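For reference, the structure I am asking about is given below.
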Amino acid sequence: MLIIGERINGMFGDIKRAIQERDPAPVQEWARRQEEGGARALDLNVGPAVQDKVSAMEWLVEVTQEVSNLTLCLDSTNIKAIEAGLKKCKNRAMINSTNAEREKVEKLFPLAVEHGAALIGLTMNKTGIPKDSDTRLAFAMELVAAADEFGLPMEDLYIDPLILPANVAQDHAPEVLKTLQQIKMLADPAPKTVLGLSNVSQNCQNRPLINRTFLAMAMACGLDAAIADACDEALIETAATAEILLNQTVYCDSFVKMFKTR
Amino acid sequence: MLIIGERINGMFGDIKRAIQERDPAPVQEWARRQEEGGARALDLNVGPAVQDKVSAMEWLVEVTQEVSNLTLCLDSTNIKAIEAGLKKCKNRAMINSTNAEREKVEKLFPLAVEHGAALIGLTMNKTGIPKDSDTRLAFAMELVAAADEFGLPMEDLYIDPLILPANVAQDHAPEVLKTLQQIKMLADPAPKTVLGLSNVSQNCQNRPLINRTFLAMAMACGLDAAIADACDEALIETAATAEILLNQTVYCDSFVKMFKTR
Amino acid sequence: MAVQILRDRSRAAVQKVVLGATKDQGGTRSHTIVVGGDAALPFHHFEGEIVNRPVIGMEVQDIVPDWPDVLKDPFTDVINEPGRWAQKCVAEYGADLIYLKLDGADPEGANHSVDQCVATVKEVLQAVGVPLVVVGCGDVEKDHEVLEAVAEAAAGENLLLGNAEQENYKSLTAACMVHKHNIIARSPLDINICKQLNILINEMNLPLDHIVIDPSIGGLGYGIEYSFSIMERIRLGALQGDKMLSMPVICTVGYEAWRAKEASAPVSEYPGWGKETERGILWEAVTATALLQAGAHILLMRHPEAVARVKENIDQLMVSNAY
Amino acid sequence: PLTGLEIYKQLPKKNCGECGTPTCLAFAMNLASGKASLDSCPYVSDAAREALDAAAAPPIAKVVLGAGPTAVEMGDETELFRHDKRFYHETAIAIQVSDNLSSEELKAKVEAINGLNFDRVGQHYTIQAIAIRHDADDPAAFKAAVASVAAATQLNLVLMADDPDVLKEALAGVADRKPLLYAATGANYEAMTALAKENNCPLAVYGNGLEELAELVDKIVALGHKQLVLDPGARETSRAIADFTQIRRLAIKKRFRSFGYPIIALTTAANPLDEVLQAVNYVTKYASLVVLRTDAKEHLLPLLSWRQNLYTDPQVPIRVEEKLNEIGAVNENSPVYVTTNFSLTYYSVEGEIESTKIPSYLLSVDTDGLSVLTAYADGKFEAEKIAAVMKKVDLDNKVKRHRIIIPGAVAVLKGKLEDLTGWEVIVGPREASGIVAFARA
Amino acid sequence: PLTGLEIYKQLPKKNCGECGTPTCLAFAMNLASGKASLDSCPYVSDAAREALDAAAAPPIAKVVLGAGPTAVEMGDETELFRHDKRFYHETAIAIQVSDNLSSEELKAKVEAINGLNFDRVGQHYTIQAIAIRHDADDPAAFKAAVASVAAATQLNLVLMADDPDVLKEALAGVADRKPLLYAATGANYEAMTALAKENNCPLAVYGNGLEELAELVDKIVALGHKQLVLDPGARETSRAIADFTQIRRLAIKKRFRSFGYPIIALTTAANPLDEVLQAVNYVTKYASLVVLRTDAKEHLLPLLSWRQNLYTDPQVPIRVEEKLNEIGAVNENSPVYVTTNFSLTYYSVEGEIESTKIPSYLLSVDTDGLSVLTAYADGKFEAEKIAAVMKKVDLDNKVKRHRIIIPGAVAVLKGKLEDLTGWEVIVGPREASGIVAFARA
Ligand code: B12
Ligand code: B12
Ligand code: SF4
Ligand code: SF4
Ligand SMILES: [Ca+2]
Ligand SMILES: [Ca+2]
């Protein structure tokens, strides 16, 4: 399980304040704090507040790698901010994200191949988020074709089956689990999968409990990565424990410590 | 998720004593503690020490149903002790257990249909515990076929794929998970499933963490019941949460408490 | 070939809620009314016991209501007197309950004082013997004061009081608990809010069987299917063992049906819609009839003829269809 | 997509291993995995191949009433609750008329039945057929009625006569429009089925209860006719509701092939108001075709409204076109209103500016069929989005004024809208019903 | 089954809906799920038949060497690591014989080869075949060599000659024994394949490298012979291990049908000791059949031990029959030793007590085939289960004395043993190797 730290996001106050007044201090400590928690990848999102996307992302990519060699997950809908971010990326990179639309596939797929970065692919059209798993699979199959087409290695494509809040969209959670399960029957080697984990508990009671429980369930269905709270120790314990129960990692009494310090 | 309380088992110190000296207080108190925790069934195991299993099982059934109306899960390898227990059961019960040995099948399947009781079926013969999920699955077909044969309702058969400790049998855990999710192919309506949950963490570090993580994983693969520690609050919360994330129960903010007081 | 009837046995039943209280119980009602107890889908006698029929409460207000003439005509003699209005509903129109809607309390309307509202309640209680349902005008501040005073004055009568809502339930719940009345929990077409509201109410120590669910129904042609499916889900939840969805269901069909243009628009303006009188009667009756199929236990109605044809429908539905 | 148990309980149970598998049970489980073909077993009955193929087929058969543009699909359903997915094919409504009636009474009723179509809330409702019942003493009166009925309407037809010889003589001239034949009975099914088969007509099957129904179906299916509609003999609402539920349940949940057909229901209430309620119950509880006797516009409208309601897709909202809608008169001095795409919202705002005769414009924004609050919350109603509409509509050309009224439940947005656009934004009433009051003010 | 991607690129690109599916990419989904069949689509190459087999069939075919009781099964493996599941079919071993040998040298050597079977720790090892090699100049020497070998043994045969007419001659007398024909090459494959088909014999196919191998296999299977064993032409250890790994991986992980067959390996080392080590590499790395030249008992025994070890089921421990077994000719004064029924455990006590030439009885307490310290930490070794079997063994009648020797690692079960048994338990060495010194004293 690859935990992608979610904290360096412009939707947060101190990250908004730091990007606005160009202060590397809060961005860099969050890069360190998440790494200490167990994250081996860091999500970078300039946010809805800041407006200079192209120049904001470049600054996040630069100040972060001054104190971190973790894989940077560039999170923006603006491609000019994404491509400009891959430029100043000395570390390994991940693109977040593309969807199942051709005007997005033609742009983001070869860009990922050219820079050799990993590519997150949302299983949705322009119309919006699918209702069931069968529709999610259709888009996931289309994302697979684009990987084989544009020459992107299958283990660098992260299929995202789009998890929704369990309070207003409860019927989506099992559909996502079914989607995760059935993704292995799209390609061989099967594409990897990822979730925006925190989305499952948006506006719910006991968000950490819901988050870590769904992580375990999703991993049991084949989840490989998760954008999540890397500073949630109970969530990290779950990821460590689930790897053991999937026989992905050899057991030892200090299994939690080993994941955290991997 | 039906939690079946594991605590009234003769292999426990305070219970072994009570059966030897017919002390009802330890049995009845555990019956109440487990129900308060969230159990809706009680496992009753005579133990290795006692000689007359019949006279022991009857007493266990008799002193338990005095303070509890929960479903009694009669647990003994002594078949004669099982039927001797069903003769004293005021409330509904289940049998634990039978394997896929034809000698055991025609000895317990009618006995389950007779008293109108659920039946746990272990996916093994005298050979031992299969490793591959396909072999576990093969024994499950036999259990399923022997239910329609003897007229046991499919939702009264509880297939147990036999979970093993994560230290010496780590590679069995993902096999158990694969077996659970492929049970959907055996029948429609699919039969029910059960695990001896605590067995997954025997002789391991942080057993509670391992137990609850595997519970969530197993439920995502279709687990219906678990013989487990009903006095483990973190385990009960996990059960509650996983039900929500499978859309088996309508979400509410107080989802944890509603499972507990169900 | 040979047909084997498919029966789905239930884990649990919807609660039994008792309305009203006789003299020996501390009230003055002539009899009580019980709703709920269903151990199957609506009127599925062949697979579970349906012990209590659904009942109808006819609406009475503490003012001459702003209703169409068609709706007023059956009450023209008594419509200005809540007591005599209630008597006519029971004695002539077969009402099981009186639904006293205190719209007169509206601070932007008649602004009837607290004392005037409890006098109206006392007037109706002295006029008929059937149990009462009482709900306020919809103004949050005003209804707090009124329903508190009503719960105090009619203590012993075991009223059904409404409406508790997600952001507004504590005061009414407390009044119901201390002075011994039942409560209506109204949620905005949302089963999650419905469920949590029942929990919040229960957590103040009002017992589960003193709560009834109002899912905020839509009228025929104006979103009724949405409330229909929520009510089927509520019933399904009840049968499967979800305690916080096992409350009996109440439906404001009188209000919702009669705000529809189709209910009262003249045939002279809408020739294709047919005569207005039986159209309006059927508009309310069809709303009730469909909702009955989704598990309604208490129907709040207005037109006496809609009421009569619905009672007859209920009568036919209560005939056992066991095999 | 086939249960290993289902596949197994259909195999010879020899364990010969000819299929390349030690036992049948292991081969059945192998089949569910999709390893070897079912043809790998040389034995097993022909019924095994039949039930296996049927198991992959839809539980309820689609059968068409009538032919051409008038034809209507019945059955073809998969759900017990619409919230699980949806219901697909709206109930077919047939108005009954008797042959005991005089010719002038017959024509007067047929003409009235033909007038049973409705327009409401942007929807159009119709009924689907006329049922001719044989009540007269002489068989010629039935042929007279059908010929009279067929000559006066283009609706679908259903012919109700027990005597096959009476029915065939009346069928001949009207067989080209595929009428439903009512009904096959344990007394006449041999003759009736031949009639249905030789004319390619849909055949109604009558049984006195579920058991009689299932057997008669099996015989008629064995005779080679599979376009059937089911009549369990239920003539009271409680018994009907139970029987229709069983037919629907057994077909869907148990794959009972005898009941894999749509249902015809007959109302029996003598009171027309009671009849409508009886019909409302039948469209709710799985009837595919219902036969009424009342033909009043007052009675059919609420029934057809409910039918439309129940059969709406719970997944997709009913939506109107995102194009300025002119109300009433068109002065060009007219106040232009703003609201969403949702049809329920749109005719609540229009039917509020039409019932109060306020000639004005109704600007229907494209919110993907979503309601005001649902569009906003989904980030589907933002001032910038509104501004594009205020120009994309091109309305500025029509009005001599640039004021825009805004949903009262979205009051905050307007100031953010007023500036960006350049129009004057007034925040109207929370509910649309307050439009009659805000205009005069 | 199969991956949805690989049926898609195999599927054309018409997007013509004739299959019943909108586009080709979705018909890929419907196939991997089990909705429709490929028979629906008119446009597809012969890859349709390939999809039928490559998906359903096991990754590695099972081909048989020989007929009747001596027949051995090759291939039919699913794993790359024994610990993931297990390896199923022990490596077949063949000793090479040359037709240059005189008629007397030939029979002496076959006699020696016939003696190449071994008994060790409860197990019996045997070799599977003799390989006859055509080295002589004149072709008649091969038929004579094959005739004399076949008359002197019932082991399976592999016939090695490049000229098909040479094989045809020898095949006349031993075809019913179903020998392996070695081998089809690019220069003789048509004649060789015709020979294999006519005689129903497994055929070895040779390629110089993986590429030639794969091409030749495809030609042979197209001629209608699928009983094949593969030789990628590797004659050096490092190349062989990589080539065998590729053949095993491509068949199992990629369903590459050209390599879906068992492997034949030929040792090349001139030093018999080097040849043995080369052979253990080959049995470790997926060879289904290896041909050796050395025929000494000293060399075969270690090789055959490793084979048995490697191919042991990792999930089920080999068990000895509980009962007590007499070491030598045991009298009524000889000792008595307690152990478990784990074959390894048991025989480490049998082999030690025998080496000291100590006549004594050994009772094996069934511990489900668990080690002394394994079962004792599981609970299946308690003082109870040792006591109960103390009578169940019938050893009471064998010895005058009643003293029990218990493993030193189980010394803690002494006091509890004596009270129940009525015997005088004694604590032996924690390791059997010291029983000699413990018996003396
Ligand atoms: C049915 C429904 C849905 C259906 C969709 C129906 C649709 N086609 O819009 C579905 C289930 C898909 C849905 C989804 C959501 N919903 Co919703 N939904 C409802 C519900 C129960 C009914 C809405 C409705 O049909 N109302 C009736 C029509 C007529 O309403 P109306 O457009 O507002 O118009 C009236 C007035 O505004 C006014 N008016 C309209 N136009 C104009 C114009 C002028 C000039 C004037 C003066 C007045 C005026 O007059 C009209 C008549 O009285 C409501 C609210 C409730 N219980 O009352 C919640 C509600 C709107 N939903 C809500 C929400 C949040 C959502 C979601 C965002 C939930 C989520 N997943 O996060 C999703 C949307 C995103 C998505 N789809 O993923 C909230 C919104 C309020 C809020 N933000 O807090 C509500 C109120 C529920 C709640 N939270 O209590 N919803
Ligand atoms: C293979 C193995 C297993 C295999 C099973 C093999 C089997 N069929 O018994 C499996 C994985 C299943 C297993 C399981 C466990 N194992 Co384990 N296992 C081993 C391992 C690696 C090898 C055992 C073996 O095959 N030994 C070889 C045979 C020949 O040993 P042996 O029977 O003792 O007999 C020799 C001597 O005792 C003596 N002897 C025997 N009989 C007699 C008789 C007489 C008269 C005399 C004089 C001498 C004598 O001579 C013999 C030859 O030298 C060992 C220890 C190691 N690395 O040395 C651990 C070991 C035995 N296992 C151990 C344990 C604890 C377990 C478990 C209980 C762990 C758990 N899961 O909780 C489980 C058992 C319960 C269960 N199954 O759930 C411990 C036991 C010691 C202890 N208690 O601390 C060990 C030592 C590991 C450790 N902790 O360091 N195990
Ligand atoms: S060939 Fe048919 S009858 Fe014989 S074992 Fe296979 S499935 Fe059973
Ligand atoms: S029939 Fe064949 S070519 Fe045509 S759309 Fe279907 S899969 Fe593609
Ligand atoms: Ca995976
Ligand atoms: Ca299940």
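Going by what the header records, the deposited coordinates were determined by X-ray crystallography, 2.4 Å.
Backbone N, Cα and C define each Cβ position, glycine as well.
What Swiss-Prot shows for this protein is this:
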- A:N96, A:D160, A:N199, A:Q202, A:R207: (6S)-5-methyl-5,6,7,8-tetrahydrofolate binding site (BINDING)
- A:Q202, A:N203: methylcob(III)alamin binding site (BINDING)
- A:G222, A:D224: Ca(2+) 2 binding site (BINDING)
- A:1-246: domain 'Pterin-binding' (DOMAIN)
- A:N199 to A: 20-fold decreased affinity for methyltetrahydrofolate and nearly abolished catalytic activity (MUTAGEN)
A 10 Å Cβ contact count, applied to the recorded positions A:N96, A:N199, A:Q202, A:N203: which residue has the minimum?
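So among A:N96, A:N199, A:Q202, A:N203, the recorded positions given, the one with the fewest Cβ atoms within 10 Å is A:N203.
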Where among the binding-site residues A:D160, A:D224 do you find the Cβ with the fewest other Cβ atoms within 10 Å?
A:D224
Among all protein chains shown, how many Cβ atoms are found within 10 Å of the Cβ of A:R207 ((6S)-5-methyl-5,6,7,8-tetrahydrofolate binding site), not counting that one?
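Excluding its own Cβ, A:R207 ((6S)-5-methyl-5,6,7,8-tetrahydrofolate binding site) sees 15 Cβ atoms within 10 Å.
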Within 10 Å of the Cβ of A:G222 (Ca(2+) 2 binding site), how many other Cβ atoms can you find? Include all protein chains, please.
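A:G222 (Ca(2+) 2 binding site): 18 neighbouring Cβ atoms within 10 Å.
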Among the recorded positions listed here (A:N96, A:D160, A:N199, A:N203), which has the Cα closest to the Cα of A:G222 (Ca(2+) 2 binding site)?
A:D160
Compared by Cα position, which of the binding-site residues A:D160, A:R207, A:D224 is the closest one to A:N199 (mutagenesis position)?
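Checked the binding-site residues A:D160, A:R207, A:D224; minimum Cα distance to A:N199 (mutagenesis position) goes to A:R207.
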Kindly point out which of the recorded positions A:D160, A:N199, A:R207, A:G222 have a C-beta less than 6 Å from some atom of ligand 5.
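Cβ under 6 Å from ligand 5: A:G222.
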How far apart, in Å, are the two Cα atoms that lie farthest from each other among A:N96, A:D160, A:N199, A:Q202, A:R207, the residues recorded as binding (6S)-5-methyl-5,6,7,8-tetrahydrofolate?
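Those residues reach a largest Cα separation of 23 Å.
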C-alpha of A:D224 (Ca(2+) 2 binding site) to C-alpha of A:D160 ((6S)-5-methyl-5,6,7,8-tetrahydrofolate binding site): distance in Å?
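About 11 Å separate the Cα atoms of these two residues.
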Helix, strand or coil by DSSP: which one applies to A:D224 (Ca(2+) 2 binding site)?
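Once the DSSP labels are grouped into three classes, A:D224 (Ca(2+) 2 binding site) ends up as coil.
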Where does A:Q202 ((6S)-5-methyl-5,6,7,8-tetrahydrofolate binding site) sit in DSSP terms: helix, strand, or coil?
coil
Give the three-state DSSP assignment (helix, strand or coil) for A:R207 ((6S)-5-methyl-5,6,7,8-tetrahydrofolate binding site).
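In three-state terms, A:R207 ((6S)-5-methyl-5,6,7,8-tetrahydrofolate binding site) counts as helix.
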